[PDB]
Each structure stands twice: as structure tokens, then as C-alpha cells.
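Asker: Sharing a structure here in C-alpha cells format.
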Amino acid sequence: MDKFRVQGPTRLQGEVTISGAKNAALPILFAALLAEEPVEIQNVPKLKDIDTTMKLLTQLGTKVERXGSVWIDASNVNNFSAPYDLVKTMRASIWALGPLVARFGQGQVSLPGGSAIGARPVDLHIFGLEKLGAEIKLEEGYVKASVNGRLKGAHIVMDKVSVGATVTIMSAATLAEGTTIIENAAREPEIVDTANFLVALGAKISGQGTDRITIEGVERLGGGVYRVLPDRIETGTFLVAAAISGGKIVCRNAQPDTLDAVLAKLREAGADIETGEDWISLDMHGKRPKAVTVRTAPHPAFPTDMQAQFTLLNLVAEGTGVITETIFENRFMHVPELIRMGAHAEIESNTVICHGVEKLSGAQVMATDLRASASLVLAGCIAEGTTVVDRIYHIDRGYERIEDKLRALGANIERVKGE
Ligand SMILES: [NH3+]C1CCCCC1
């Protein structure tokens, strides 16, 4: 069980290169199952789910190899069943289903079970494919889908916003006969990226980024080269790292327009920010941040995946700021840990009232949520003394070696294997 021993305080300054977003690479890699010709997917991070996905695609008959790019040749996919042993560690595996049924007429994916029923993640994927004409068969543990002929474009109205089902429906719709219209579509930049990838292969999609996506089916998709967009959450994490340590940083290989709400909030906290075509710089001019008011909401509003980081920012800022979480009902586990680090905060239902203090003190802390864990590592960078963040594998699965990026910004951090 690896942990990070972090010693502070350190002002974080310098440059950091933003990695491709795993949440865009994953749906794009599964979308590549639709490609009849070789595809090169650029800027793919080296993370566990990517390895899991490459192994799964290989099991389906895809030829795959990687470095910064992942090269895919799906011309001869010939096994349309994704087995339990290859999907069990990854929910994103459901994304193999739509492309398999859309292109080959059959697909099956094993699904981890549960005693809980109703609103299980895969339900909207299933019902969306059913609306496109697929015949769905369910037995605990798996979903099999097939279609007699080609899928048929349909007007689908999503009752709740779902990034996963939007990707499944949009991707499968690219090879359906006719027009598919998705109402209340998820607007996330990763949806836009997946849509642009499909268009690069020959698909006809418009409206990506808005609540209504229109797909005009085509007979087949080809191949090409496509670069995965930058990880907007990783970017926000490094911007916050500088913002809370009186730092100065330049985030390279970034995409500013996927972060409008985050950059606006950082400017409210007192940051001097400039943006370029593929970069964002932030300078606190050595000052402590000013507390801000945050309300998470669906993209393009402020992202829940930046909530823990901004709570930390408020907890060392000047003033009182309230963070309201409207997306998840229990995403505040970082708070007790920070309070153990000397922070002053009160939880009131779906909000945390923060009363900024000048300095935190090191402690042994841990959070299972990826963003909460990474925020503890950032708190460790500015706290006096030693902070030990346990169960760092959560971070490793969503950030490409965060400690090396932080160390290059001046952090004193080390991976301790065990203790
Ligand atoms: N009997 C089959 C069901 C669909 C996927 C391939 C195996």
C-alpha cells in the first residue's frame, strides 16, 4: 500500500504539462471499435484503465500497441463478447457494447452485480440501445444486445443527464440508418471530444457540447489520427496548487475553454491569470487566496470534480466561503481530514462553510475519492510539517504520476512503498 509523505510548506511554481483526459481517451478508445481503418489516438495518458481497455480491445480481435499514442487496428474485430475477467475492474467497459452492436450486430458485456436496483449506471445505456432498435437480453451479471439488420435512428429523450449513456447512444447512432436526436444530452468536453473523434472517422454529428445532439448515420467509419483533449480536472488541480501556495505556474498542453467557470473562480480568489491557445498561467504574486463562493452544477458550470480542491483553497484563504455541492450528496470526506490538519469548517447538509486559516499542520490522512485524495496531497504541500497520505493508488489511477509533476514545481514529496 503506497503512500505519499509530503513535507511543507512549499511554494509551488514552474511549469507542468497537462496529460490527455482519461475520461475522453476511454470513450474514444471504445469508439475506435467502429473504425474499419487504422487509427492513431494521440495524447493518451498511461493509466490503469487505459491498460485494461487495451487488453479488452485485444481480446475482441483488435490489434493494439502504444508508446504517447495508442495505435488501433479494428479492421478484424472478431469476438464480440467482453468477459468478466477483463471488465470487472472497470465500469467504462460498458462502452464496448454499443459499437459492437452498431457495427457487427451483436455484443455482450459482463457487468459487476449488486443488490441495489433502479438507476444502476448501465440502465440508460441499455434503454438507449433499445430505442435504436437493439434487442436486449439481461441475466444477472451480463447484458447482451443484437440487432436484426442495422440500428435505426431515433429521437431519444434522456430523463437525466448521463455522460455514459450519451456516449453509448451517440457512438452507436453513427452507423444507424437515419437520424438520431438525443435530448438532454450531457455537455461535458469529453462528450465533445468523443463526438469530434467520431466525425474525424467519417461520422455526421452536430450539437455536441449543447443539450441536443443530432447524428446522421453513415454506412461505415474509416480511420485517421486524433488527439485526445487535455485533462481539465488535472489542469484545475495544478492551478489550485499554485493558487493556495502563493505560487506561479504555467500549465502547458491545456485547453482554457473547458475551464471557464474554474478560471473565473480562481480570479475571484485573487489569481492573476492569462490564457493562450494551449496554455494557462496563474500567478498569485505571493498572496494568500481570497475565499470564494462555489456552487457545483452540470458542465459548463463549476465542476464537482474541482469541489474538494476549492474547499481546500477556501480553508487556507482570507475570509469565509461556502461550497455547495449539488451533484453528489456525500462528497465531503476531505473535510474531516483537513479539520484534522487544523482547518475550520462546518458541514450543513449539502454545503461546507469554510473559515480560512493561515497555515495547516501535517497529519496522517486518507480519502478514497480521487479528487479528495489529490486535495490532501496539495494540503500536504502547504502545511507545516509532514503529511502522510495513505492509499495513494486512488490518485495513481486518475493522475499520471502526480508526485513527479508536483516535485518539479518544488514540492517535497516521496512515494513510500508500505511505510
Ligand atoms: N452468443 C453471442 C452473443 C453476442 C456476443 C457474441 C456471443
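Yeah, the Cβs are placed from backbone N, Cα and C, and that goes for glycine too.
In case it's useful when we look at the structure, here is the feature table from Swiss-Prot:
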type: BINDING; residues: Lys22, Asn23; note: phosphoenolpyruvate binding site
type: BINDING; residues: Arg91, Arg120, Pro121, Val122, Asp123, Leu124, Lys160, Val161, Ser162, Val163, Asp305, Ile327; note: UDP-N-acetyl-alpha-D-glucosamine binding site
type: MUTAGEN; residues: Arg120 to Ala; note: Loss of activity
Asker: Please identify, among the recorded positions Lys22, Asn23, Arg120, the one with the smallest Cα-Cα distance to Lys160 (UDP-N-acetyl-alpha-D-glucosamine binding site).
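Answerer: Comparing Cα positions, the candidate nearest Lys160 (UDP-N-acetyl-alpha-D-glucosamine binding site) turns out to be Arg120.
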Asker: Go through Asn23, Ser162, the listed binding-site residues, and name the one with the sparsest Cβ surroundings, counting other Cβ atoms within 10 Å.
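Answerer: Candidates: the binding-site residues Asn23, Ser162. Fewest Cβ atoms within 10 Å: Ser162.
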Asker: If you draw a 10 Å sphere on the Cβ of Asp123 (UDP-N-acetyl-alpha-D-glucosamine binding site), how many other Cβ atoms land inside?
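Answerer: So the Cβ neighbour count for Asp123 (UDP-N-acetyl-alpha-D-glucosamine binding site) comes to 14.
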Asker: Other Cβ atoms within 10 Å is the metric here; tell me which of the recorded positions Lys22, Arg120 scores highest.
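Answerer: Of the recorded positions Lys22, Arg120, the most buried by Cβ count within 10 Å is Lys22.
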Asker: Between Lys22 (phosphoenolpyruvate binding site) and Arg91 (UDP-N-acetyl-alpha-D-glucosamine binding site), what C-alpha distance do you get in Å?
Answerer: 13
Asker: Let's check the environment of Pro121 (UDP-N-acetyl-alpha-D-glucosamine binding site): how many other CB atoms sit within 10 Å of its CB?
Answerer: 14
Asker: Cα of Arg91 (UDP-N-acetyl-alpha-D-glucosamine binding site) to Cα of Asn23 (phosphoenolpyruvate binding site): how many Å, rounded?
Answerer: 12
Asker: Among residues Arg91, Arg120, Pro121, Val122, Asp123, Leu124, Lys160, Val161, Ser162, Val163, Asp305, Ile327 annotated as binding UDP-N-acetyl-alpha-D-glucosamine, what is the maximum Cα-Cα distance? Answer in Å.
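Answerer: Site span for UDP-N-acetyl-alpha-D-glucosamine, by Cα atoms: 23 Å.
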Asker: Between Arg91, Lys160, which of the binding-site residues has its C-beta surrounded by the fewest other C-beta atoms within 10 Å?
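Answerer: Per-residue Cβ counts within 10 Å for the binding-site residues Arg91, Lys160 bottom out at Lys160.
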Asker: Give me the long-range Cβ neighbours of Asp305 (UDP-N-acetyl-alpha-D-glucosamine binding site): same chain, 6+ apart, Cβ under 8 Å, in sequence order.
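Answerer: When sequence neighbours closer than 6 are ignored, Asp305 (UDP-N-acetyl-alpha-D-glucosamine binding site) has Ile233, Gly236, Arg371 within Cβ distance under 8 Å.
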